[PDB]
Structures are given as structure tokens and as C-alpha cells.
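Each remark here refers to the structure printed beneath this line.
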Amino acid sequence: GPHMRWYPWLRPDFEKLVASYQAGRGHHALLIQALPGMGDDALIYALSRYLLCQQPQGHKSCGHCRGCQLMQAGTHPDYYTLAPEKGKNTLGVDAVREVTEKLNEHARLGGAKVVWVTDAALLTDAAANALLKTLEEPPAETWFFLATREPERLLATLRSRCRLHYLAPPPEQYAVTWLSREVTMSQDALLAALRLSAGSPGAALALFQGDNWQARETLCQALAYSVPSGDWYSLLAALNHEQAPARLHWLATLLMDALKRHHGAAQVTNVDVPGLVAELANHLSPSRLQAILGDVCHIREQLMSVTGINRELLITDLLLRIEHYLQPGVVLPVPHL
Amino acid sequence: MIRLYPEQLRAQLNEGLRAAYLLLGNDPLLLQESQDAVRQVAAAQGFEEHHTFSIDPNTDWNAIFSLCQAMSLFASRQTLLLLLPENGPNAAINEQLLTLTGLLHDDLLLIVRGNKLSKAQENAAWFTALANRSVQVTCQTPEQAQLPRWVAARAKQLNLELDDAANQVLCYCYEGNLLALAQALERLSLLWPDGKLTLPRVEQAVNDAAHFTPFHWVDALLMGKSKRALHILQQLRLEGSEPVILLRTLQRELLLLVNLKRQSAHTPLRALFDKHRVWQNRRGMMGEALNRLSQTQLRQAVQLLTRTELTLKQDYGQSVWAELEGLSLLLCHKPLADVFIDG
Amino acid sequence: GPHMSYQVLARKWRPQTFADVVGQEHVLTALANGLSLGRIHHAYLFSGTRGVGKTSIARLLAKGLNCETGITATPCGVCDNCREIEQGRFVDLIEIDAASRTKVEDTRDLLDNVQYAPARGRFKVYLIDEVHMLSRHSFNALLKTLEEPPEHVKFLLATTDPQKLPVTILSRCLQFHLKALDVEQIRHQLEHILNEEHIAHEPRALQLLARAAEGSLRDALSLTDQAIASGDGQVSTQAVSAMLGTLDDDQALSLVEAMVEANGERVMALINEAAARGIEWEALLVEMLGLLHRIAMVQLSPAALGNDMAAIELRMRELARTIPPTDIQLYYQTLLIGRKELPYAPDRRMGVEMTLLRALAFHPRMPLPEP
Amino acid sequence: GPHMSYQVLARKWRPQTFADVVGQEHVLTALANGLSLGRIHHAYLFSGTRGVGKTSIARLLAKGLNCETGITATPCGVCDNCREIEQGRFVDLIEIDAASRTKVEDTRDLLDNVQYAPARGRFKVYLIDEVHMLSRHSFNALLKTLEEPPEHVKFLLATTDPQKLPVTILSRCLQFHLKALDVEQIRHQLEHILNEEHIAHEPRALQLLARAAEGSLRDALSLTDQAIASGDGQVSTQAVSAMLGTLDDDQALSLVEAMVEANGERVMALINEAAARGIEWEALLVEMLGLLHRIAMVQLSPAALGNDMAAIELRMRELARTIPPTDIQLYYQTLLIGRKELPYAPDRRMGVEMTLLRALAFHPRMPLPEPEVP
Amino acid sequence: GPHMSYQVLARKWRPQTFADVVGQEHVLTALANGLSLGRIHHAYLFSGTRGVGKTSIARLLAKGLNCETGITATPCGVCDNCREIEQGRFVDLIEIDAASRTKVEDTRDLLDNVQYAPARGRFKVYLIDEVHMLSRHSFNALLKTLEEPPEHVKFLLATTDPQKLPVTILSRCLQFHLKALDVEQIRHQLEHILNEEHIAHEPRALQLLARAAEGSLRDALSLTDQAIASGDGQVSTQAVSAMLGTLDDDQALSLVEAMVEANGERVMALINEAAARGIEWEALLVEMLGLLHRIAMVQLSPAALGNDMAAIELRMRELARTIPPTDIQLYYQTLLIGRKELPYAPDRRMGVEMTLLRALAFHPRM
DNA sequence: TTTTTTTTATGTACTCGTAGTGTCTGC
DNA sequence: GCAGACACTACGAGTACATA
Ligand SMILES: Nc1ncnc2c1ncn2[C@@H]1O[C@H](COP(=O)(O)OP(=O)(O)O)[C@@H](O)[C@H]1O
Ligand SMILES: Nc1ncnc2c1ncn2[C@@H]1O[C@H](COP(=O)(O)OP(=O)(O)O)[C@@H](O)[C@H]1O
Ligand SMILES: Nc1ncnc2c1ncn2[C@@H]1O[C@H](COP(=O)(O)OP(=O)(O)O)[C@@H](O)[C@H]1O
Ligand code: BEF
Ligand code: BEF
Ligand code: BEF
Ligand SMILES: [Mg+2]
Ligand SMILES: [Mg+2]
Ligand SMILES: [Mg+2]
Ligand SMILES: [Zn+2]
Ligand SMILES: [Zn+2]
Ligand SMILES: [Zn+2]
Ligand SMILES: [Zn+2]
């Protein structure tokens, strides 16, 4: 997904919110909860296009007006966007402070003002708290739009302010049909990709479009080699990358399917890789699988959360600890009770 | 483009000044001596006006306009001295040096000093523009293998009787600080007019003013010298170096050690070192390190390193300077380490 | 047009007198007694949870302090000072979003300007909300003023986390704690609001909104606005139940029965069925924890079990009869840690899967088939 | 009393003479001896926790330095200088709020005027409040001033954490340390306050207030003012207990006993009563944990219990000698894990009940019965 | 006023002759020989810890260099130049509080006087005190002056941290590093100072005062004056012991010592005192954990003592030798669990007490 | 013998160069 | 007038350091 592709699974919610916004019964601060690539960006863009210019027929775009000319070119000064600096990774509180004071300085063109945060989960504590008063009491006809993948990660003091909207994932069969139309791959691979992305067709499309599929198949081959021999260290060659958290999530998914197979669950998530799950079930004990799953999830969370942490050291330590666990007579860890 | 050592500098200085002299290295004492000798011989040749400029992203850049080629009003030959930053020149400093070199003339002698330039910068346009006109002086700190010979040579320079034990003590206390060593020799000459130097006072007129680098610490770890490793760690902590640079320097070598130990069971270390492109200085050191350590010790080391990294970048605590110490003892001549203390 | 913008209930229904509070009586009694007598202080620090009323309480305190009727426990909206305080544009009430301006320079400028006499107001009230975000330099700057301020200066601070504030600042102010609102108070306030707004509602929807508000009235109002937007202009039980993903069937009960029976196939089939209908996982885990709590209570006292879950009483009675208390406690602990772990491994489905697998691990899953 | 101006107790009752200062006998005796005998040092640093007197004692020393009756250890209230000091309008008591004037330029300005002599005073005092707030350059600008000050200038510094000052400053200035006030001292001072001010009070409420603001008297004064506000202008036990959110020790120990003797119905009844009273559940867990810790301490030594819990002292002993310490360790661990995991329970009431039920199930002596069917 | 006149012990007793400086023998001897042979470097930079005489020795150097009797290690008090050095009003001695005159404007103004000949002295002597803090451009001006210094000007730089000084100034300055004063020398001079004044004293009290100061003479004298004030005009052992107990800070070490010996009453008294001396309980427990870590590490190799434990080495060596590694490991695990468990406990004093009780319960002491 | 090597977010001082502002001096 | 000079004050930028 390059940029802002309209999604049919977004059409219903969209009009509903328009019905709320057109009648003047819409909350100023709306927090979107959607999966990565679910299309929340397109929803926010369409909403802002509706809001920020002369009233169109009442639906669709805003026609051919000054608002559309400025918005499409990205020149509208009443369309404030909060995006992390590419050199950094988080929304500096200075950017939010500047945006809030600029909003306080009244609009420039006719109409309302729209502030859009490209991702709420990337807000630091100071940046998140710098928005509290502005959300509580917007100056005049100010509408916010915050996108997130889970509202619980966001501060409780901010989740109170915003009316929460939920973009439910599309039904799995419909998403499978859509992806098969969009991408020519076998049904099993399609299903595994969809379940890997928690039913987010946009995320699955992003996974297929890039090299992520090649990385996943390389990781699968490396796991197939490593599982019987017990030489998990080689997996490092496939795990160290800028997308390390996603590959660790894939590994955790494989371990989850292995435990599922041990319990014989009717449903799995790595459908198109039965050989690896069979090998993992055969060669590894359920307690060992659970321990490895816990360690992998913990390492993924530590990599994703703590900014600046060294990827290579953590991945190597995880692999060596797994190596230690595979050896007989080694006490496995348990969740912190 | 002449290349020289400080000891040979007089040989070039008494022959005739070149267009410019470049004083590259990391020894304050050697660079200071070379610069002072060049300035002294220039004054003997009739150079009187000296201007010193420090190369900085915000410093003045009037040095270009300072080449008026019109001093003739007084006609005092000028010497220009430039101080490069810690990391060397940047692009902007590159073209500044280009335009300074383009305006060089006979009446002006240019003295350039700073940290040794890397290969990426040794091909810079200005440095090439100094070809056939410049004399580089190599001033790099002698290592502990070569340091005592240098100390003995300087003691003979001052006509002082240096004992072997005194030489060893001074080498141990003032490692990596040549200026401190010169000051100590002067101070001990002042304390003892007789000229001899023996233990009873050279162990008294000395301090632990040694300056180290993370590479020295990693070398101490590889050679398994616990006492030197701990002393180096203490000196680095006192100096104030950031612990993250220590963590990275040790992480690189520890990961290489883990990979080499894993591959040693199937391939001789001689081919493994060449495949991993290990320099001849470090091949034997890493061979001894591999022969000393087992897989379990390396696994414990990496576990401790990971815990230190987490407690540094997540809790922001100051316990790192302790944990590194344990990691030191974890990899030297039978660590005899623990689990709760690290795990 | 009375609503140029949507005056959301979280803003339109801000209290204007002391009688509009939903029951913060412990602090209101102290405030009324202090205003009624001469006992007035120069530093009030209201703390507590989100959306509980401390900013509104502070604004009401300012209104009572500055109204030209006098120092009245009940402020009068007729007063011009109250008219200006309820809106913006009051020369005396200086409201500073502390998180917006954390720099010590702004605090130093404020403390330079505090010296001047108030304009036409009895007390120059400084209302600093979200005070816990101020930089430590500003915190230390706010020490010597709060201890011996000019008589005409009153400081009102509000924060959601007293611990983050330095102990020195807490030591100079009156600390009021605003307890989280109970279910009944929130439900009564919501029914009063909806009756005043001529919007239809149902008691079950109001009860669900109060339950999900987690003790914060602003959460209740936001959920009510969610229901209004997604309920076609009325608060209906179906709309709120659907939006909250709450459980009306025995899915949680069947899931915990399968888990305690250690039937992994049944557990995973039920979890897959739950994923099919898109049941919210956090609510499922909360319901399972509540059911396990009821199991423990009935094990301790069978009479306590007699509750709303009457139609399913036999099942919980059998589970209490057949399961030791230690296993129930281990199950509750595992599910609770799992609930702590939902906002980890962003795909929450596999998070609940992890929690269920950990819970299942305690009992033997041996392939040994025995009755 | 008669003052219709209800001045805050934190402000009205600031110490006037060295006789009005409670506690801190160390600093009080040191200053009295160093001012009666002479030998006044040129820099003081009062280091202590919050609300112990880090500033008022400095003002008392300032009064004692330049008084009309000469250098005296008893600051009078008759001469103009002392009253001007108390009003804060005194000419020579330059009160440097170091938090505001923290930049090095302001410190240079302060040092520039040091030699310009005092006006209507034996000494000029530079009372620098919160010195731990100055910048590094500001800290170091005044070194040679502190080491060799003029004969008429005396510094009086007051910081909460001296560890943040550079070590040389700790060298130059005298290091006076003020210990946190004890509970009995706080109770006596509050009794003095509520007797001088005509407010009816009850001793149990005063003890509760003193304990709830441990180590800091200004905390106690603020809590007492807020309790006067909460009550009908009188410090009663009910008002203080309801305000603090604390639960009376007798009833918490009653819950603890019901837990120890495995009486589930009594535990449930007490929980229901606490729910009816509106006491915060986490506060109930906190009180139970504190009582269990006190039980452990009295197992360590019977002297660990002061008069504070005297009302139930006997019961305390009857819990110390009847159960082994390992049971206390298990109980403390269970209740503490419960407190840690409370915020994620279905409800705070549900979480507290489940924690108590877990402590009841897992406790060794007479545990809960297990199902008859294996 | 009506209290006669009593100065400060820190400012008084400052040495006026090289024989009155106690300790730092190597620096004084080197300076004496350099002045005797006429071998004087252009710039002398003093360095060392606080309160070891760097400024005082520099002032003595400035007095000696301009003495009319000649450059000597023992300048007389007779010379009017020497007397003006005493009073602080000497035209040829330029005392620059570089901690206050950091800006390049003032430094350049005061360094533009190098062109002027001394008024009544052989050498124009600059005493730039606290040189470590100084603007970068002021360092440039000072370096330009020192590169081509007039023959009638000598520099006397003083500082506490020589690291902050640029290397270009260090390479041009003869650096003299001063050691932290040994305890015996501190006690000896404290005895002599107390005897020269009309103050009674006690031997154990004197030893306690000497040990309390961390090798710095100014610290020792400041504590001496404070104890005299608290001691009712007498340096008595009980009064100074109580004073130092009030000012006692290294609580964690005593806590470890009491915990490892299973002394319940002692550890309870220590934690009560640490509560009265208002501190942070998390910081105390972290310090205890770190001390236990160090004790565990020292048993593996003595070199772990390092430099930080120079004033703590005596007790740490005994603790490391006398305690088995397993007990130290168990104590470290208990304290780590307690620190993880502390915030969720009741008020943190209760949690620290409970963790200490947990650690104490391991030993069979009853 | 030669290169080798870093974790950010937010804030607070400090000091120098360049410009903007006042004002007033014999110009 | 008077505008330049000269002061004087403020602002950006580069650097160093602190706390979390
Ligand atoms: N005690 C209360 N009485 C009535 N409404 C309340 C009360 N507390 C909160 N609210 C509602 O919550 C909204 C926000 O309240 P606010 O006072 O800002 O809470 P906070 O203390 O977190 O700042 C108000 O607009 C009002 O609708
Ligand atoms: N030792 C004390 N005796 C009597 N009152 C005290 C004492 N310490 C603090 N207080 C009370 O606290 C108020 C302010 O005390 P203060 O001396 O400012 O503490 P700090 O040391 O923090 O500046 C005083 O007005 C007084 O009522
Ligand atoms: N070597 C010493 N001999 C005698 N007194 C000393 C010595 N070092 C420090 N002192 C004492 O400390 C006081 C201040 O000493 P000073 O030399 O100013 O220390 P600094 O090195 O920090 O400038 C002196 O008055 C003197 O009493
Ligand atoms: F939302 Be409130 F100010 F805590
Ligand atoms: F209120 Be005190 F000066 F900390
Ligand atoms: F005067 Be010293 F440097 F403390
Ligand atoms: Mg608020
Ligand atoms: Mg104070
Ligand atoms: Mg000094
Ligand atoms: Zn349009
Ligand atoms: Zn009114
Ligand atoms: Zn008086
Ligand atoms: Zn003389």
C-alpha cells in the first residue's frame, strides 16, 4: 500500500461518521482504532477533505474548490499534520506544542480547522500530555483525528477525551477473495498471511508487496534446518533486520501453531507450512515450546518498546538462551507470578 | 609529500622549511614538540607573526582574508596554525582548506594539526593539493611493548639515570599519557638534582593519571588480564567516557568470539581468522582467547552483556559501571563467576 | 444555531454550581465549610483519576472565590465575575496548561507577574492544570511563592498523579483526593442528563455505560456520545452491547469450563468461534475473571453464588464441587497476568491465546485417555 | 483566635524565638552555643527533608545575628530589626530565592554588591533558599566569596538534598543537618496549636494526623487545616479518619484475625461493612499489609511496637506468639501480589475479595477443604 | 559586636611559609629546587581534590616570586611586598576569580595588561583561580598569551578538575597534582591547631574528626569549627560522635554490616536513623545492592577494590574475606527481590524494613 | 601498525556573533 | 535636525550538562 488507497471495508463506517459530522453531532476529538494498514489514513484523509473546504453535495469529495486544490497539493494551512521526524521515531513535544499554539492563533482560510495525528501510539508522554487541554476545550470548530492500533497503549488521560471509533477487520472470506483478486497466490499462503496480520488485508498486501515474503520463506527454511539439529544460532542470519519485530512475531506465530498442533487445535495460523509445524511438534516438548514462545514474545516487546536498544545483541542472546533451553536438564522459565 | 617521525623532524627542519607541515596523530606531547620545533626553526629562518585558528563549525574564517600578501608594511613573515577537531575535517572544512591551500605562498608557512585522518579523508582534495609540498609527521602513542624504550630514550635525553623498576612503574601509572610522562620526568629531575631515578620516590611522585581507550579494555579482556582490565575500567569511568561505547566495543569482539568458537569445531582457526579478516596483530590474541574460553563462559558473558544493555537503556541506572566489572572477571584466567550476581 | 460546533456532553454539562457535582461530598463539605467561614487557603491540590471533576471543582472554587456577591459557598451565576469565569476572558483567573508550558522560563515570568495587584477581583486565582508535567526547575521555582504568597493570590493545582509531583510541593498545599465514581452515581447522572436532553434511553444501556466507564464520568459521557452517534439518536441496549462487544451468551462460561476440563481442542474451537464473531478479548478475559471470582466465592460460601447468573447456577455449582480452590486461584492469576499482557504482542488474539495456553498448562494435557 | 483573618497555620505559627521550635535539638543547641559564645561562621547549610524547618530556622538565625541588643541567642520581638525580619521587609535580609535567580549572571550580580556594607544592621544576610537549584556556573561563581567573604556578610543556605551540591561547597559552608520530626513531637505541637487556637479536638484524631504526616511538620499543619475544613471547624476522630481514607487499626486487625483463623464468613462480613463505609479497597489492603509488617517486626523484637497502636497492643502480642514468621511471610507475599495485580482485576472489590480468598486458600494451618471427589 | 572577635578556622591558619603547608611534600620540594636553581617554567598549573592547599600554595608561590629578598622557597614576612600579599592588596599579583570572570571580555581585558611592566615586583604574577570553568574564547586568548609570554610574567593556574581544561593549555603548563591528605597528617595538624588555640580536645574525638573528613584539610577544619560550636567550647568525644552520627551518610554500609551479622536491634536502629535523616528508600536499597555486588566481586579478585572504595576499603576487605560467597549471593537475591517488590508495598520504609527482615531470617541467629 | 568503535526525549544553562532598538553628541 | 556612534538589549546557534 503506497499511499491512501480507498478500501471497501471502510465505506460503511465512513458514511456513518459523515452522518455524525454533517448533522453537527460529531465529537471534536475522535480516536480511530484500526489495524496497521487497515486504511485509517484514507478514512482520516476523506474526512478532512469533507471538513476543510466548502460544503460539497454532502458526500464523496469536496469537488473542484480552493480547498481541494490546497489539500491535494498539501498546501492547506488549516490541515495540521503530526508526523515524527524521519531521523527520529517519536512525536516530539515541540511539534505538538507548535501545532497547538498555531491552532490557538485562529484559522487562516474560511471554514473549520483540522488537526490530524498520523499515529497516536508514537506519542511520547510529554507530547501526549501537551494535547490534553486542547482536546478538552478546542478553540473553535476544531476537529482532531488520532490513529492507533490499540487504545490501551495510549494514556488513560487521553482515551477519556476522545470519542473512540473502531474499524473492525473485514470477514476473513471476503478479505481472502479481495486479496486473491489483488494478488495471485495460493489460498493457503493467502490465509496464513491474513491470519498473521490479524485479518488486516492492508497489512497482508504490504507484506506481499515488499520483500517480507522472501524474508519469511528464508526464515522458514532456516527454521526447518535448525529444528532437528538444534543449531538455532543460524536463525540470526534471518532475524537481524530493520523489520526484526515483525519476524519475531512470525516466529512466535510458528511456535503458537506448534503448540496448537500439540493440542490438536482445529484452527491454525501457518496454514501453508505444515512441515515446519509438524517438525516443531515432533522435536520439541510442549513446555519447551511454551518457554521459547514466551522468550520470543518478551524479546520482541523489548526490541519494539525500548528505543535505541541494540538489535544484534538481543537477538543473539535470545538464540543462545533458546540453545540452552533445548539442551536436556535445563530449567525452563515461567511467567512472572 | 614527505612522511616523517618526530625524531627525524630536525633533519627536515635544518634542511629547509617546506610549503606546509601537517602534524597528524593523537599524542599531545609529540604534536606539541613538533609544532614548537617547526615554530622555532621558522623564527630562526625569520618568521615572526604567528596566528592560531581552531577549526570549528562556528569559528572565524578570516584566515582566508588574513593572506593579504601585503605584510610588507612591516614585512614580518607569517606562520599560520590550524587545529583540526576531534573527528577531523568535514565537507565544509574540506572546501575551507581547499581555498586556504589555493592561497598559499612562499612567505607563509602552514602548520596543520589534529587527529589522524582516515582513509576516506586522506584522499580529500585539499590534502592532495598539498602533494609534493607537505611533510606529514606521524605521532602515535607507543604501546606498552614500545613505551619503556621511549621512556628510557627520554630519560637519556634529560641525562637522568632511570632504573628498570622505575621505568615499569612510570609506564604502568602513565599509560596513554605521554605529556604526563614528560611532566613526571621533569618533576623527578627537579626533586632529585643528583639525576638518578629509583623506586623510593618515583613511586611517590606519581598518580594514576593514565588515559585509556575502549580498545585497550577489549584487548585486556581478550588476553585475560583481570587486574589490567579492572584498572582500565576504573580509569575510563573516572575520565567520564560513555558506557555505551564500551558496550559496543566489547559487543563486536564478543559476537566475533562466539561465532569463531562455534565454527572452530569444524574448521581450523587459521582459516577462520582469514575468512573473518582478522589482522595479524589480533590473530594470536583471539586464538589465545578462544583456547582459554568455553561456550558456557561466552554464553554467560552475552547474558550479562544483554542485562547490562537493558539496565542501561531502560532503567537509566548507574549500575552499569559495576556490571561491566563483573563481565571483566567473567572472561579472565578461570572467571569463577556466579549466576545470581549476573543472570 | 445554538451549537455552532457540537458542544459535546463532556463540555456542555460542565457543572456551574456546587449542586451539580455527582457526589464528591467529602471534598465539597470541606470546600463549603472553608468558604462559609473565614478559613481560606492559598494552595489547593485536587488529585485523583481521569474525568472525575477536579478541574470543574477548581473552576467552581474560583467562581465562589471571585463572585461579587461575596465569598459564597454557592456561587451565583448572576454575578458578572461568574459570567466571565464560566467562559474565557477573565483578567484574574489565569489558567495555565502546565504540560503545554513546562519550561522554567514561563513559570519564572508568571512568578514575576504575580506581584501585581488583581484587577477588580478579590483573589488572583492561578489555576494550573496537569501540574505533574512541569519541569523540575519549574517545580522548585513554585516553592517560595506557594509558602508565603501575597494575600490576593490563590493557587489551584490539578493533577492525575500526585506521586510524580515532588514531595515539597505536596507539603505546602491542601491535598484533596477525588474518589472514582461508583456505578450508581454515574448511572443516575447519565439518566438525569439524558432526561434533560430529551434523548431516549434504556436502563440496561445506562448500566452498561456506567460499568464500562471504570469510575470516570468523562468516560461515561464519551461512551454515551459513542452510543448516540452509533445508535441513531437514541441510547439503546443493542447498540451499546454491540459497540462494547459485551457477552450475552455463556461463551466465557463454556470457555472456562473447557479450560478447567483441560480440553485443549474445545478451548481452541471456542476461541476460534469467538474470533469469528469478533468478540472483544479484554471483555472476555474480564468476564472469565469475574466468573472465577464467583467460583471462589461459592466454594467459600454457596449462598453468595445466588446472583444474576441464576440460569447457569448449576454449572458453577458443579465446577466449585469438582475443582480445588488452588487450581481456581492459579487460573485467576494466570488470566490476570494475561490481561496485564494484552497491550503486548500487538495482535491481541494471540495474546489471549498465550494466556489460555498458560492457564491450560497447569493441568495435565497427557494424551493418556482416561475417564 | 480573635484574628478574623484565618491565617494558614503553616504561616501564622512560624517560629518566633528559639523556644518556639519543636525538635531539632541538635541544630538549636549548636546555634545557641555558637551565638552565645561567639565564633559565627560565614556560611550555613541546613540539610533536611521537607517541612522540617529548613527556612524558618535560618530566619531565626538571621534575627539572632543583627539584633539591637547585640549578638544574642534569644531573638527579642521588641526591636525594629526582628519585627522587620519577621515581616519580610528587612533591608539587610536579602532573601535570594535561588530557584528564580539561578542563572550565573544573577549570581555575579549578587556577588558584585557583597562589599557595599550593611544598612541598619550588624551583618547583611544573604539567605539563599533552595541552593541545590543553582546552575553549575552559579555554584562555582561564589567559591572564593564563600572562602574569603567580607567581615559583614554571612550566607545562610537551605537545601533539601545536599548531595546535588558540588563537594567544594559542602566543604566551605557549615553542614547542619535537621532530622525528620517524630510522631510524638508532631502530636504535641498540634495540641499546642489547637489549644492556642480555640478549636475543639480529640486526642485520637491528633495522633492520626501526626502519624499521617510522618517526618514533616508542615505536612501535619496542612492536613490539620484541611481536617478543620472537612469537619465542623473541629478536629474529631471521625472527620480525620474519613478524610485520610485510613481505616482504624482495630477493625483492620479484626479483618486480619478473620483471615488468619480461616473464618471466611467473618472476612466477607467485614469486607461488606468496609464497602458500605466507602473506604477505598486499596487503602484496606495497605492497612492490612502494614499490620502484617508490624506483626513481623514485633516478632523481631517486642520493642518494635510503640504507643501508636497501644489501643490494640494486647491483640498484637496475641498475634505475634501464636503463628510462625513463615506464615507472616506467606501472608505478606499473597496480599502484596494481590495489591500489585489489583488494578487489572474485574473490580477493585472483586480483586480485594479474590486476594483475601487466595490468602485463605493457600494458608497452611486449617486450609480450605478440597473437593471430596479426587 | 559584643562577642570580642573570633575568625573562621578555615580561613585562619592558612600557611604563610612553605614549612607551614602540611603534606604534599613532593610539590613543595620540587618548587623549592626549581626556585633555587633558577629553573622556572612559564606556567604552573596546580590540580587536585578540594581543600588540599592548591590556592594556598599558589598564593605562597606568588608571595615568593616577588619577594625583595629574592626568589626563595621561604619568603620572609618582612618585605612590604610580602605584607601586601598577606593583605590581598598587591599591584603585581593579579588574582582572577576565573569562576566569576569566565567571559572572554573580562579575561581579555585582564590579559591585555601583560604588556605593562610590573610596578614593584620582579615578575607580574597571575593567580587565575578555578581555571576549569572558562569560556572557549577565553581559553583561546589565554593560549595566545601563553604561546608568546613575556619574560616578566608567570602564570599560576588552580583548579579541581584538570580534565575540563583543554589539552592545548595542559601541554604548555607544568602541572603539579596534589594528593588527598593522609589521615595521620590531618590528625597531626588538627592536634597542633587545637593546641595553638585555647581549645581542649580528646584523642579519640580528634581521630574521629580526622577520619570523618575525606582526606581534605578544609573539610577537617570546617567539621572542627562545627563541632566546637556544637561541643559547647570543648571538642569532647561524645558530642562530636553524636554530631557525626547526625551527619552520618554511608548508612548502606552499616546496614550491610548489621544484616550480615544478623543483629536485628542494630539494623532496626540504623534504619530508624536513616528514616530520621530524610532520604530516598529506593536509593538506599540500590546502594545496598551495589555494595553487596562489590563484596561478591572482590572475593573473586582483590583488584575489584579500585579507587572509589579508598575510604571504605578496610571494612569491605573484612566483609569479603569473612563471608562465604553463597551467603552474599543469597543476600543479593533477597535484596533484589525486595527492591523489585518495594514500590507496591506500603510506605517504602515499611517495605525496606520487611526486606531487611527477610534477609535477616536466613541466619539461625535467634 | 590500522581500523576498529553511540541511546534517545526534554529541558536548562552559558557564551559568542549579529541584529534590532534608544538617544544623544557634538556632529 | 541628526545619523552615526555607541550603548544596550535581545535573539539564534553551538556547546556542555542533567534527569528520566
Ligand atoms: N462531580 C461531577 N459532577 C458533574 N459532572 C462531572 C463531575 N465530575 C466530572 N463531571 C463531568 O466530567 C466532565 C469533565 O470534568 P472535569 O471536572 O474536567 O474532570 P477532571 O477532574 O479530570 O478535569 C465535566 O464536563 C462533567 O460533565
Ligand atoms: N521545628 C519546627 N517547629 C515549629 N514549627 C515548624 C518546625 N518546622 C516546621 N514548622 C512549621 O512549618 C512552617 C514552615 O516551616 P519551614 O521552616 O519553612 O520549613 P523549611 O525547612 O522546609 O523551609 C512553619 O511555619 C512552622 O509552622
Ligand atoms: N596543605 C595544606 N596545609 C595547611 N592547610 C591547608 C592545606 N590545604 C588546605 N588547607 C586548609 O584549607 C583552607 C583552604 O585551603 P585552600 O588552599 O583555599 O584550598 P583550595 O585548594 O580548594 O583552594 C586553608 O585555609 C587551610 O586551612
Ligand atoms: F481529566 Be481530569 F483533569 F483528571
Ligand atoms: F518547605 Be521547606 F523549605 F522545604
Ligand atoms: F578552593 Be578549593 F578549590 F575548594
Ligand atoms: Mg481536568
Ligand atoms: Mg524553605
Ligand atoms: Mg581555591
Ligand atoms: Zn471541496
Ligand atoms: Zn457570585
Ligand atoms: Zn531584636
Ligand atoms: Zn620578603
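Going from the start of the chain as shown, residues are counted 1 onward.
Per the header: electron microscopy, 3.8 Å.
Every residue gets a Cβ built from N, Cα and C, even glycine.
A 10 Å cutoff on Cβ-Cβ distances gives D:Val52 (ATP binding site) a total of 26 other Cβ atoms nearby, all chains included. The annotation ATP binding site is assigned in Swiss-Prot to D:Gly48, D:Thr49, D:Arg50, D:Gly51, D:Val52, D:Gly53, D:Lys54, D:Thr55 on the grounds of sequence analysis.
D:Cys82 (Zn(2+) binding site) carries a helical DSSP state (H, G or I). Contacts of D:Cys82 (Zn(2+) binding site) defined by a Cβ separation under 8 A and a same-chain sequence distance of 6+ are given as D:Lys63, D:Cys67, D:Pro75, D:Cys76, in order along the sequence. Per Swiss-Prot, Zn(2+) binding site is recorded for D:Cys67, D:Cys76, D:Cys79, D:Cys82, and the stated evidence type is experimental evidence.
For the mutagenesis result D:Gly121 to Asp (Swiss-Prot position 118), the note given in Swiss-Prot is In dnaX2016(Ts); present in both isoforms, unable to grow at 42 degrees Celsius. If you take the C-beta of D:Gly121 (mutagenesis position) and look for same-chain residues 6 or more apart in sequence within under 8 angstroms, you find D:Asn66, D:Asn81, D:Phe90, D:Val91, D:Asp92. Look at D:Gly121 (mutagenesis position): DSSP puts it in coil.
Same-chain residues with CB within 8 A of the center of the D:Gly48, D:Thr49, D:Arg50, D:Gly51, D:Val52, D:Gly53, D:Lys54, D:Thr55 CB atoms, the ATP site residues themselves not counted, are D:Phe46, D:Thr160, D:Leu178, D:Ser216, D:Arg218. Within the set of binding-site residues (D:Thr49, D:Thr55), the lowest number of other Cβ atoms found within 10 Å of a Cβ is recorded at D:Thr55. For the pair D:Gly48 (ATP binding site) and D:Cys79 (Zn(2+) binding site), the C-alpha distance works out to 31 angstrom.
Same-chain residues with CB within 8 A of the center of the D:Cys67, D:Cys76, D:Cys79, D:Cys82 CB atoms, the Zn(2+) site residues themselves not counted, are D:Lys63, D:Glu68, D:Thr69, D:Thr72, D:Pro75, D:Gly77, D:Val78, D:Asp80, D:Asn81, D:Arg83. Cβ neighbours of D:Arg50 (ATP binding site) (same chain, under 8 Å, six or more residues apart in sequence): D:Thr160, D:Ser216, D:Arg218, D:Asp219. There are 25 other CB atoms within 10 A of the CB of D:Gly51 (ATP binding site), with all protein chains counted.
When Cβ atoms from all protein chains are considered, those within 10 Å of D:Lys54 (ATP binding site) total 22, not counting its own. Proximity of the binding-site residues D:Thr49, D:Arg50, D:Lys54, D:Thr55, D:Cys76 to ligand 8, judged by a Cβ distance under 6 angstroms to any of its atoms, singles out D:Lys54, D:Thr55 in sequence order. DSSP assigns D:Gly48 (ATP binding site) to a strand in the three-state reduction. Taking all protein chains in view, 25 other C-beta atoms sit within 10 angstroms of the C-beta of D:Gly53 (ATP binding site). For D:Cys79 (Zn(2+) binding site), the nearest of the binding-site residues D:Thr49, D:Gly51, D:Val52, D:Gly53, D:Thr55 in terms of C-alpha separation is D:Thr55. In sequence order, the recorded positions near chain C (CB to CB under 8 A) are D:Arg50, D:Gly51, out of D:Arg50, D:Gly51, D:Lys54, D:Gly121. Filtering D:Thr49, D:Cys67, D:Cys76, D:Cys79, D:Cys82, D:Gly121 by Cβ distance to ligand 2 (under 6 A) retains none of these recorded positions. According to DSSP, D:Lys54 (ATP binding site) sits in a coil region rather than a helix or strand.
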